[PDB]
Amino acid sequence: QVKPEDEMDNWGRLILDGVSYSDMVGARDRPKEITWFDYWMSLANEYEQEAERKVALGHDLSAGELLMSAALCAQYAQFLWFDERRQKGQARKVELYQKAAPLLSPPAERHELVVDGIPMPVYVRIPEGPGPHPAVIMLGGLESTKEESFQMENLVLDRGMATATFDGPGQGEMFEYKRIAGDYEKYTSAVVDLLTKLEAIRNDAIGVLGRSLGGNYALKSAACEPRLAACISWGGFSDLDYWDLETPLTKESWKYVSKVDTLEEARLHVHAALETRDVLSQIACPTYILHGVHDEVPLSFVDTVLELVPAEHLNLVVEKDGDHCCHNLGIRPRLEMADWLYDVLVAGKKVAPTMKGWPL
Amino acid sequence: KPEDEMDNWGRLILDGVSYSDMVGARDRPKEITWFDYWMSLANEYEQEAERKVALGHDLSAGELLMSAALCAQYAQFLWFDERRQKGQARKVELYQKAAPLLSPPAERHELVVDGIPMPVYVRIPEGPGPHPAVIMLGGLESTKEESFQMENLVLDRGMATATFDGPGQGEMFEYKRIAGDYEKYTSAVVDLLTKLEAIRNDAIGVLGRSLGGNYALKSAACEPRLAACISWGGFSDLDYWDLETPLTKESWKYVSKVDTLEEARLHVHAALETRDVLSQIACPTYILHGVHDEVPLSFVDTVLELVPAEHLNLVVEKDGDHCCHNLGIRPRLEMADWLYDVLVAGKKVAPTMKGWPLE
Ligand code: NA
Ligand code: NA
């Protein structure tokens, strides 16, 4: 019952992610013959000529910021687009971030991993001062990919934690290689192997932060990976019982990432692939769950995680006014996330299992 | 409308006011007033920041206190009844707490100019120095607490920042209505910077925002020490008075401590004239003017005539409103980088002109 234009113009999400308010208003007030896709793609071009000029003049900092802006314009042109152009927007986002990454401070380093014989670029960022550092692996979702987590990265890098980002099955760069799968944990696991190998990172101090579907992937990664010292499900879920409650374009995304023909074929595939209730009892790390009450993800997920995640590990935050990922609530919840990832990973504070805003 | 002037989406968002906060302001229950809405938020922000300090989350504590200050600032910035002073005080005390928590910290230097306290806040870039510095000037309602976002851009680019409230502004308003000798207070701020060893004495520019731009032009013309100058939504005189929004005229009235509009006009037009003095400027000057500013393009005629050619970098933005706030961050990045060229880089930038002549 929600409209396509309105699923795309998620003011909260796009503004917190770093999309310019003024571009937003221009998207909203754009002429009716200009599509959402074209509008945002033209801006991506604009921002890219800007950054070229900056580099030419020796303005590297500005050029990194303008390239981030261009990549975010590409991300958001295509994120809920399903025709022949989607492919080009995805590819344009990737091109733009590749240029942005070495101009970002601190820089995003490329590590070209290969999982199950499939190339998987890993982007790593490292905070100020001599080595080593805790890391937060950040997990994308249904449309959220490595190129989009910039501002959340910046929060944890400010708090002396490195970041690592990648696109696995059904996501971003790997979508062409693999449809969405039931063993995402092996992707997160491969990455931990990179970080355990890279001498700039503390091996006992790796955690995982998953956003939306990434939320689900984080819980799965933690349930299957003893070496991870932190799990955050940020607007995630335990299983797909709740399918009928999904928005129309979310149902479209599920079908798109599954590469099936019908919604019921998608539901079937995703429900089995993304189940976690058989293994939630294995998560053995401090586990922070941020849940918006107004999410399409219903409160039975909160029931499930209380029922199944070991009581000693669960840090449960339910925001009564929160939408999906609590984007509508501003930066507060993100800060809280980053500070708690600090307490676990950099602080060494053995945090007490706790509840906020539950029960209602 | 008074509501639309207050809801300046571009201005507030770029300055760091939360979009979520702005939505609840636009959609507030009608019985809850703009003032009270924002003041209630600053309290909430302050409480969360105390919890954060208690938990060792110093970096979030600063950001939340910075949020508190701005909610206080924007509650009171166009308010004129008895609560106005309480709003101003709340902002002042909130920022005082925020300042040591900032990254990098804003350090308090306590000046007195002729019996009159003038708090100056100084922020230093990372690692060793000495460091170039940018003095930043507030406007009609912009005060030292407001410029956090512009600060961070220039501090990212290796330049110290210094902020203060001059005649008719902020903390000084109590002691001194708007005045004809703002150059005096700027030069005092320079004095301190010249004395502090962590700052480059031949590397101090001035960045004036809105009315602050008029002050920046006045100072550069009266201060041979100044190595750089930006007029950001500034002006050279007040011939254009009638063109000011209703709330701007009310602010003029207010900062002039008079009861009538014509009293306000007479006083400010005299006090704020620069045209007799603009040709005396011997430093790099950047003027950013938005075509749809209530400030007319006559200003551009004045400056091209009177600011000497070898120093003028003119930027006219044809879609820009007042201070080009409706154009997002790009003009602000352009200012921070230009200051970087003049003050950090061993760089002589040549007299260039962008967006002018008009189409
Ligand atoms: Na390592
Ligand atoms: Na000095």
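By the numbers in Swiss-Prot, the shown part of chain A spans 6-365.
Including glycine, each Cβ sits where the backbone N, Cα and C put it.
Quoting Swiss-Prot on the mutagenesis of A:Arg18 to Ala: Total loss of activity. The 10 Å shell around the Cβ of A:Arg18 (mutagenesis position) contains 20 further Cβ atoms across the protein chains shown.
In the three-state DSSP reading, A:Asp22 (mutagenesis position) counts as coil. The annotation that Swiss-Prot gives for the mutagenesis experiment A:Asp22 to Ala reads: 91% loss of activity.
Listed in Swiss-Prot is the mutagenesis experiment A:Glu148 to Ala, annotated as follows: 98% loss of activity. Sequence-distant neighbours of A:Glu148 (mutagenesis position): residues of the same chain at least 6 apart with a C-beta under 8 Å from its C-beta are A:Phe84, A:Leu85, A:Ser258.
Per Swiss-Prot, the feature active site maps to A:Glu148 (among others); the stated evidence is sequence analysis.
Experimental mutagenesis at this site is recorded by Swiss-Prot as A:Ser149 to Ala, annotated: 84% loss of activity. The Cβ of A:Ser149 (mutagenesis position) lies under 8 Å from the Cβ of A:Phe84, A:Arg216, A:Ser217, A:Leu218, A:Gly219, each of which sits 6+ residues away along the same chain.
Here Swiss-Prot notes a mutagenesis experiment, A:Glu153 to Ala, with the remark: 32% loss of activity. Mapped onto three states, the DSSP output places A:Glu153 (mutagenesis position) in helix.
One entry in Swiss-Prot concerns the mutagenesis experiment A:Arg216 to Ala. Its note says: 92% loss of activity. Within 10 Å of the C-beta atom of A:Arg216 (mutagenesis position) sit 25 other C-beta atoms, taking all shown protein chains into account.
Within 10 Å of the Cβ of A:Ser217 (mutagenesis position) there are 24 other Cβ atoms, across all protein chains. One mutagenesis experiment named in Swiss-Prot is A:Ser217 to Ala, and its note says Total loss of activity.
The active site annotation in Swiss-Prot covers A:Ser217 (among others) and is backed by experimental evidence. According to DSSP, A:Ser217 (mutagenesis position) is assigned to coil rather than to any helix or strand.
Annotation note: A:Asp300 (mutagenesis position) sits in a coil segment as assigned by DSSP. The annotation that Swiss-Prot gives for the mutagenesis experiment A:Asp300 to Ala reads: 94% loss of activity.
Contacts of A:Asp300 (mutagenesis position) defined by a Cβ separation under 8 A and a same-chain sequence distance of 6+ are given as A:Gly240, A:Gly327, A:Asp328, A:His329, A:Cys330, in order along the sequence. Residues or ranges marked as active site in Swiss-Prot: A:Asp300 (among others).
A:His329 (mutagenesis position) carries a helical DSSP state (H, G or I). Here Swiss-Prot notes a mutagenesis experiment, A:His329 to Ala, with the remark: 92% loss of activity.
For A:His329 (mutagenesis position), the count of additional Cβ atoms within 10 Å of its Cβ stands at 19 [all protein chains shown]. For A:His329 (among others), the entry in Swiss-Prot reads active site.
Swiss-Prot gives this note for the published mutagenesis A:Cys330 to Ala: 5% loss of activity.
What Swiss-Prot says about the mutagenesis result for A:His332 to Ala is this: 58% loss of activity. Within 10 Å of the Cβ of A:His332 (mutagenesis position) there are 21 other Cβ atoms, across all protein chains.
Closeness to chain B is evaluated for the mutagenesis positions A:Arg18, A:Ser149, A:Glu153, A:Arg216, A:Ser217, A:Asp300 by Cβ distance, with values under 8 Å counted; no residue is counted. For the mutagenesis positions A:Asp22, A:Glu153, the greatest number of Cβ atoms within 10 Å around a candidate Cβ is found at A:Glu153. When the alpha carbons of A:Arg18 (mutagenesis position) and A:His332 (mutagenesis position) are compared, the span between them is 5 angstrom.
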